[PDB]
There are 2 protein chains.
Amino acid sequence: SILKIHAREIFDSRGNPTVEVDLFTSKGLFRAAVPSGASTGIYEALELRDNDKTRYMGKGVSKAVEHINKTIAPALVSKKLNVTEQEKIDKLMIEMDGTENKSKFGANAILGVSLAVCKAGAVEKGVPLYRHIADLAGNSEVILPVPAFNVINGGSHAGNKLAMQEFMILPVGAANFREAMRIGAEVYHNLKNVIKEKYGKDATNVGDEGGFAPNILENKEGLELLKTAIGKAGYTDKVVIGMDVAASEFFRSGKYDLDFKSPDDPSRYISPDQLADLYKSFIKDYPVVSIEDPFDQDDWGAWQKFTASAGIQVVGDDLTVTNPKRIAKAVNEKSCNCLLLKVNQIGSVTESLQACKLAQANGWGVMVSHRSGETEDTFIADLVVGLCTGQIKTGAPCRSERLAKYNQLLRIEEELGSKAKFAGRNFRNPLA
Amino acid sequence: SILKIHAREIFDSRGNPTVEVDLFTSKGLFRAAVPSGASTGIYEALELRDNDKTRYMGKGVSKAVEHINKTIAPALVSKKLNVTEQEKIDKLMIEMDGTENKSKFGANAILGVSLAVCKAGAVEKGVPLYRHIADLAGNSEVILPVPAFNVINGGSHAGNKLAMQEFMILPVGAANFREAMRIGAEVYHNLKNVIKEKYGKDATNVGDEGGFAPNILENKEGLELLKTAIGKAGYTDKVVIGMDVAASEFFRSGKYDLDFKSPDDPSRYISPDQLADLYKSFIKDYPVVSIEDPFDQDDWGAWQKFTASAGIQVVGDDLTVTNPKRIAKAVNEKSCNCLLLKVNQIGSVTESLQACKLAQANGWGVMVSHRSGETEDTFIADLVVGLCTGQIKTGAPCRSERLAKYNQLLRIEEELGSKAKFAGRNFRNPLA
Ligand SMILES: [Mg+2]
Ligand SMILES: [Mg+2]
Ligand SMILES: [Mg+2]
Ligand SMILES: [Mg+2]
């Protein structure tokens, strides 16, 4: 049923090239684009770049686009496969690539087609996208997740000393998704004033994900600002905090550098135990109910130890890279208790659903996620609803590559109507 | 042919509520969203806000959405008007509102419906949107515009001292639109390094439109930074500069405050003659070929005097507010020679097209534009192509509410194929 596939180079939210795929069936044109991370774990499937330093600083993706146009497209068009057969199509592509990390075509080339196929499949069945995903995942129920807004940016997503990457607010106490959006926006706007008043207007510009990029170094200060904004906005009863440390970004031969954006100096490095205790103080002084990548992607010992003693949701991102094989090891060792789901870390919709199901079958929460480098594509909005994970982080309520997804979630809630369900305070396990 | 219309509240690129409209015909669903400015002129048509201080700090648009759902929609569905009749539909809504500035329904209410109608009409005619816009404007030809990238943000769009609003680069020397995008993107990434090396990481965060927000006070330094980045990227011979001063923002009862973001002090205000002398030096030292809003929206004498001796493109934005009446006065006084076209400054597709044709019939150039508060909507991309103006400003190549437009223009060029024309050095008036 796939009649034509044509790929092109477009631009992501940082102004870097990325892959976009147009797929045609008798029902019409289906288009999807691929995201790109900045703090990408070493185990992620390969994002293929041209590396021609004279063009886009080496970041063109014309090779990936060519892999689709000269190889994947004609193969898929010849097989005359039905777009609703997601698994067969994804597997064909995985087999054609033949490599462990999709380095022959690039995970960006394979994912672009995978996503477009999925969108075409939903319309093929005359059902909403989240419903089709629900079907493919084997879910009957569908639910709106609690949104986690990265409202203060640090690490590799912002120009400041702040070492930890994301400071998120989650309106778990909202009545529904739309109120969750209203609460997120109001706290965000109150925060701009809190920051402005203390550090001046120059501290209110934004980082890659729309969060403010204040010129601070102390991660505790980041948390303190969120708490103040929450209180000022009058939502202390409905908002909790989440963090994404992206510790792999400041891992230094065994230790950690909480000032890695300043000229190196090993004398300031701290040990994993020191970092673990720092988080515990954060968990003690602030409503922090979730921490992502508290340690390096392969510092397995620290992860297991922290997850066993922190008492909160611990999210694996670079640790697991949406990879069933890495996930299996994490479940066995209890390295974490939540999976960050990034379709582009593994490269296909099918492997992404497999990774989600493996995590969910083992009592893990699952938070669907965007990449710091996004596009106007809104696939993950339908994905988190169809996978019933109950939680999603897709940016601060600023910069449309973020709001496109939130707005889509608002449209899904509306479409679901009176029978719409919202995870709320049960985001970790929405379907008890 | 309009079977149904439903409006809803969504979020714009700054996290504030705005209007989105769904319109259905037998051909399907047609959706459009409305932009919102930050530095809005006093003569802009009314953007109706709820003004409920407890909700979104008074920025809700539930009232506008309701005017659509409860009044405009039922009326348009009853009249059984065909979507291809843009003018009749727009006039009907204008008559229903009955006010000069659309203060009953809100210009945001009428424009949302007006835009959805226009997209539906294109599909009804079985032709691309830009071709439909072209027919409505009476244009036989269609051409790709030179993009004007706002790469350093100041004024009311960023938390820096920098008073002037926008520092833009226009790749007039590019061979086609895709190279124009390449130049824009490469200069932007080089500029990030130039700013980082000279002012540090804290200077590399971004403003509302995706441009960097270094905390400099000197507008001239902003120009010097652009010049350096252009040189570093190696496109000195293909790029010229444009500026949006947004002088109405720092107008101070006759004088102008180029440090208006610092605590008020009348001792530093300058006269419009002194301000003009500053523009003259910019034009002498840098390849500045366009300046928007050099003076206040009603400082008519300064505009006439400057334009008469300038030699470059002078763009009216808050001066003309995409309003035929203001434009006519500006044409007669020779206040400027280019119209900034913002559909939400007047409120309808039909009036916007009338403003454009009025400017063109008088030999003025026309630059299609976004608002600092955007959405994932890409209507203006087709608009500028169909209106053949040759120039569009829709952001730095950063933040997807900007890239969605640039990406769409890349798609339009691709669809136009080998015959695609690009304004290039004839951007001021691709006609002639
Ligand atoms: Mg990361
Ligand atoms: Mg992460
Ligand atoms: Mg303005
Ligand atoms: Mg302006």
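Residue numbering for chain A follows Swiss-Prot, covering 2-433 in order.
Per the header of the entry, the method used was X-ray crystallography, 2.2 Å.
Using N, Cα and C of the backbone, Cβ positions are placed for all residues, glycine too.
Here is what Swiss-Prot records for this protein:
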BINDING   A:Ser40  Mg(2+) 1 binding site
MUTAGEN   A:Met94 to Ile  MBP1 protein production. No MBP1 protein production; when associated with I-97
MUTAGEN   A:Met97 to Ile  MBP1 protein production. No MBP1 protein production; when associated with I-94
BINDING   A:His158, A:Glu167, A:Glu293, A:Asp318, A:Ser370, A:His371, A:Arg372, A:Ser373, A:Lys394  substrate binding site
ACT_SITE  A:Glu210  active site, proton donor
MUTAGEN   A:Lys281 to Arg  Decreased 2-hydroxyisobutyrylation leading to decreased phosphopyruvate hydratase activity
ACT_SITE  A:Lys343  active site, proton acceptor
MUTAGEN   A:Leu384 to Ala  Loss of transcriptional repression and cell growth inhibition; when associated with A-388
MUTAGEN   A:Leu388 to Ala  Loss of transcriptional repression and cell growth inhibition; when associated with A-384
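Ligand 1 lies under 6 Å from the Cβ of none of the recorded positions A:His158, A:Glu210, A:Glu293, A:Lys343, A:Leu384, A:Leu388. In the shown protein chains, 28 other C-beta atoms lie within 10 A of the C-beta of A:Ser370 (substrate binding site).
Comparing A:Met97 (mutagenesis position) with A:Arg372 (substrate binding site), their Cα atoms are 26 Å apart once rounded. Among the recorded positions A:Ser40, A:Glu210, A:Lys281, none has a Cα sitting within 10 Å of the Cα of A:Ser370 (substrate binding site). Note on proximity: among A:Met94, A:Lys343, A:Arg372, A:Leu384, A:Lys394, the recorded positions of the record, the Cα nearest A:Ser40 (Mg(2+) 1 binding site) is that of A:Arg372. Neighbour density for A:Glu210 (active site, proton donor): within 10 A of its CB lie 32 other CB atoms from the protein chains shown. If you take the CA of A:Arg372 (substrate binding site) and look 10 A around it, the recorded positions you hit from A:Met94, A:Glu210, A:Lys281, A:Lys343, A:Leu388 are A:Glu210, A:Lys343.
A:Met94 (mutagenesis position) sits 19 Å from A:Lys343 (active site, proton acceptor), counting Cα to Cα. The full span of the recorded substrate binding residues, A:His158, A:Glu167, A:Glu293, A:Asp318, A:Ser370, A:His371, A:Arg372, A:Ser373, A:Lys394, taken as their largest Cα to Cα distance, is 16 Å. The two recorded residues, A:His158 (substrate binding site) and the residue listed as 'active site, proton donor', have Cα atoms 7 Å apart.
Residue environment of A:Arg372 (substrate binding site) contains 26 other Cβ atoms, counted within 10 Å of its Cβ in all protein chains.
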